[PDB]
Protein chains: 6
Amino acid sequence: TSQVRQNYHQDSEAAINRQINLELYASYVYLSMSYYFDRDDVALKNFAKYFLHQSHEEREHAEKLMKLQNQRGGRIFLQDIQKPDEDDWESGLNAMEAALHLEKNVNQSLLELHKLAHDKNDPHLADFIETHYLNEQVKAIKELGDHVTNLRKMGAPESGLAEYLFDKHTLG
Amino acid sequence: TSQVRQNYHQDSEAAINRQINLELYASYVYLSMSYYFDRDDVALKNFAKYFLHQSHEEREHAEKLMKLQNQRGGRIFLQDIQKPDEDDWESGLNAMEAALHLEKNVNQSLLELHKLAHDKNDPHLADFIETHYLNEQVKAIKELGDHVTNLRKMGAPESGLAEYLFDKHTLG
Amino acid sequence: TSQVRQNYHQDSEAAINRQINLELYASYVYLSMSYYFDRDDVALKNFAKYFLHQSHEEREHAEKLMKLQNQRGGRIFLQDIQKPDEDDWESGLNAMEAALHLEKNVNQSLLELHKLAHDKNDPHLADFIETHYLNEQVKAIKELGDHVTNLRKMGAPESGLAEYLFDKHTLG
Amino acid sequence: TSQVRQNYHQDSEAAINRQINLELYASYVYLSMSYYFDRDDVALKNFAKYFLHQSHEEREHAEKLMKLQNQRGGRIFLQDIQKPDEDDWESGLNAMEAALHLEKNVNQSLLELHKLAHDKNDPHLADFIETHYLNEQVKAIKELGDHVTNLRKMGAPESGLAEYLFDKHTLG
Amino acid sequence: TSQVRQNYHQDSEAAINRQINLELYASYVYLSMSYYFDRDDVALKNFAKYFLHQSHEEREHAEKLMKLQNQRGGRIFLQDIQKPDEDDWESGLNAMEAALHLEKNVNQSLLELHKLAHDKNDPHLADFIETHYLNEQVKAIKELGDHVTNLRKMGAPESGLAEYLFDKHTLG
Amino acid sequence: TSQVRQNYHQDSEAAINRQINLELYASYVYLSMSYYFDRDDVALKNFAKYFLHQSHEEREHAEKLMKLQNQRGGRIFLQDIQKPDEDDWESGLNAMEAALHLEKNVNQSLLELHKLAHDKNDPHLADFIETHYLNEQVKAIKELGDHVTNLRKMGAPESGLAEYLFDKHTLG
Ligand code: NA
Ligand code: NA
Ligand code: NI
Ligand code: NI
Ligand code: NI
Ligand code: NI
Ligand code: NI
Ligand code: NI
Ligand code: NI
Ligand code: NI
């Protein structure tokens, strides 16, 4: 038992570790998307920059979660970061939809973790997840939905010119 | 066959992918060290910052390798980033020695890759590894050896005061 | 025999002269493309500026090669700069593909020259070609491949509007 | 027939193309002189810089002529740029006299072209050649004559010290 | 065996030590030339400054070589710095020719060392010598050859006025 | 006999040459110490910087002595710079004591040279040695004695932590 541990259950520690691993997996998937849009036959630099920024944001998420785990007295247990389920993300709209699904899964996991923290009578972790992630994930999901809608309203993926214009005007 | 592929063997592509995975593993190990020195019972902030910077440098290494793979016409195939073989790095000198061993392994892998590139008559990748990694890895190994020597000449790990002074004066 | 000649074979001198002539031919082809996109019935100013910049870069390449020839004690022997095999480059995508083929030919010639220099035990010229041209040609080939991919993903050459948009957004 | 062609004869177009080729040949000869004065056994850097600047000026001349050809509705037809008739320009005074002869030949060609334009009732091309080249060629010929006179009044080519002093004080 | 030694043969270490001693000898010869041109009966200050700068450059060469030896795990073994074979360097052209011969000998030694490093499969030391010395020695040899040519084209050593003018205009 | 020689004995010239050789030997020993503290198993950067600065100061001493020799009409005769009697300076306190002994020997040589100059009725060289070296050597000996005392009052060489603290706080 750590000297700084106070009102911190072991289930919350396991959930924090699992969310750390989930954020690592999300950053891995975002990096995979970024360097898939870096290929010569794809040639979409703005999508690559955006997905690299998203991977860095998920890295910051994981770092903040590990710092919070070290603060609450819990111990960190890292696991194997699984590779993305895909290596060729087809087009831009497919990558945006996959990122939207990943963000929704991360949001569901964060909501389950906050429900657990509320059941554990842990207001600190509750408000931490509320102010540091919930609104962030909501904004990210809204932005990805807007991007998917704009890509569908232009002819993608059937129109590569539409994806080029979305790379230039929107993500540029 | 890519339209930009020219004097680029498939063995070189596989070696580039394996080196990308190795750099990812090195960054993972460095992040594990950094957040192991972030624990409350450890309390060494400068070691954490240094290992986080090393993890970011290995991330930049992997990104540059993936960019070079995309330039030479080869395709990227990511794998599962294995977790570090340890979760408790004992003390500071043990972590420095483990980082030294990891750097020496990465240097051996880079030397084997350069030998392969020379056997494939690929001067571009050869000089790329020469100017972008070889001297960098040599400097890193020399710095880690100096750190290990200074830690051994102060009483570490038997003297926690020595590790504190090395964290304050050297890595501070 | 020059007083400054040292570890410099005559075959390397002939190869340097041939590469100088090749760079001159490449600059001539780039200037031809630039002023073909300057015609009234073509009207693509950004393509003209880009090809003029590429011609100036090949001119700098030839000047650096002649300076290196004067440094290594060898003598320069200039030949007739052949005219481009075409006077009407059809459209923009055709010109980009021709520039890609020319860059790949120049890269193959540089790789053969570096192989010869390695067989002549000339590390100076080897590293010179490695650091001053190899990565440059790789970047140029990658950029031309990205341009060709973007032109093919927009409707060119069947869509002149696509070529206009590529001239405005990309090369503008 | 171009939509912008107006009062522009085909003979004027052929003369413009021939003058473009002549300016290209002049730039080639100037570059040959510049890199002949770059040799180790010659060692005259200021002469090399001056001849390189003259080659760049002839390149600008050719570019302006091609732009004027594209403006007047005519089409450009490039030919093979012949190599200079010499590869060893003896000394500095010989190179200056050869440059003077080349400038006088270019001036004669420009005067013949202006006479043709006047016979074709083309005042635009006439005044263009008058204001953009005639006075320029006159100034260049006067400067080359002054340089030849100063080189002859110092002992060149029989005095290499005279050529060194002309490189240092005059062209420096 | 050092903890940082990796892919570093003992023959390469001996060659590095011998090259360190050679650079020390070159710096000694350059200092001897500099302070020979400092004598009252000689009175050539610019030659003294130039040779002192060359001696300092050879000192920096030796320091960089010793730093590289300390980096690659090898141990440094210094020897006796031999005095220059001459104490009166006759004139300026003789000193320039002696410096040219010394630079050519150092270049031959560096080329032999790079050949040895390539035979030892050491790309790090190979590229180090390539980028940090080879082009530097080539530029130095070219500059010394140009200086010798200019001194021979002015009347030196039979004309002390020529040496004075070379000291004032060139090396001044 | 030089035209500028006046009240300058040949014994004073020989003593000046011997002192030049002694300063060269001192600079060599200081450089050896500096690059001995540069080794990986030593790892003391501040000691290396201090000894390199001392070597540069002895180099300036030798240069000033050679300039004074050229001023007084005497001729310079350089000899072989002997290597240091040691290649492994044990620890920091041993190197400081060796530097102190070398400084005391140089001071004794300078005092003997000043006594000779006074016996030769040479006030110029006397006051030159007085104002340009005597107080400098006294300050250097006092500083080295203070360093040795501080190293002995901390536990060196039996305490490597003491040497590390002296490198950080004092020489840092
Ligand atoms: Na190289
Ligand atoms: Na006095
Ligand atoms: Ni996240
Ligand atoms: Ni790395
Ligand atoms: Ni080889
Ligand atoms: Ni080129
Ligand atoms: Ni012209
Ligand atoms: Ni008329
Ligand atoms: Ni050197
Ligand atoms: Ni001294």
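All residue numbers given for chain C refer to Swiss-Prot; the residues shown span 6-177 in order.
Determined via X-ray crystallography, 6.4 Å.
Note that Cβ sites are derived from N, Cα and C of the backbone, with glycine treated the same way.
C:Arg23 to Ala appears in Swiss-Prot as a mutagenesis experiment; the accompanying note says: Abrogates interaction with NCOA4. Fails to localize to punctate lysosomal structures. Contacts of C:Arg23 (mutagenesis position) defined by a Cβ separation under 8 A and a same-chain sequence distance of 6+ are given as C:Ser114, in order along the sequence. In the three-state DSSP scheme, C:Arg23 (mutagenesis position) is classed as helix.
Swiss-Prot gives this note for the published mutagenesis C:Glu28 to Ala: Reduces iron binding and oxidation rate; when associated with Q-87. Note on C:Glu28 (mutagenesis position): other Cβ atoms within 10 Å of its Cβ, all shown chains, come to 25. Taken residue by residue with DSSP, C:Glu28 (mutagenesis position) is part of a helix.
Under the heading Fe cation 1 binding site, Swiss-Prot lists C:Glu28, C:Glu63, C:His66. In the three-state DSSP reading, C:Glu63 (Fe cation 1 binding site) counts as helix.
If you look up Swiss-Prot, you'll see C:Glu63, C:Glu108, C:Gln142 marked as Fe cation 2 binding site. Listed in sequence order, C:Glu108, C:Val111, C:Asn112, C:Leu115 are the same-chain residues at least 6 apart in sequence whose CB falls under 8 Å from the CB of C:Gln142 (Fe cation 2 binding site).
Here Swiss-Prot notes a mutagenesis experiment, C:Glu108 to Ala, with the remark: No effect on iron binding but the oxidation rate is severely reduced; when associated with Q-87. Neighbours of C:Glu108 (mutagenesis position), defined as other CB atoms within 10 A of its CB across all chains, total 23.
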In angstrom units, rounded to an integer, how far apart are the Cα atoms of C:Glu63 (Fe cation 1 binding site) and C:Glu28 (mutagenesis position)? 6
Additional residues surrounding Fe cation 1, by Cβ distance to the C:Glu28, C:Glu63, C:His66 centre under 8 Å: C:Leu27, C:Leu29, C:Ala31, C:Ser32, C:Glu62, C:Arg64, C:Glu65, C:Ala67, C:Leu70, C:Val111
Inter-residue Cα distance where the pair is C:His66 (Fe cation 1 binding site) and C:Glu28 (mutagenesis position), in Å: 7
Hey, what's the Cβ neighbour count for C:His66 (Fe cation 1 binding site) at 10 Å? 23
Validating a neighbour-count step here. Other CB atoms within 10 A of the CB of C:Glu63 (Fe cation 1 binding site): how many? 24
Select, from C:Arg23, C:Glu63, C:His66, C:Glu108, C:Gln142, each of the recorded positions with a Cβ positioned under 6 A from at least one atom of ligand 5; if none does, say none. none
I need the neighbours of the Fe cation 2 site defined by C:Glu63, C:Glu108, C:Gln142. Which other residues of that chain put their C-beta within 8 angstroms of the C-beta centroid, in sequence order? C:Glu28, C:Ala31, C:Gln59, C:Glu62, C:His66, C:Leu107, C:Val111, C:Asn112, C:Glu141, C:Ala145, C:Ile146
So, three-state DSSP: helix, strand or coil for C:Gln142 (Fe cation 2 binding site)? helix
Which recorded positions among C:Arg23, C:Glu28, C:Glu108, C:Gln142 have CB under 6 Å of ligand 6? C:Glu28
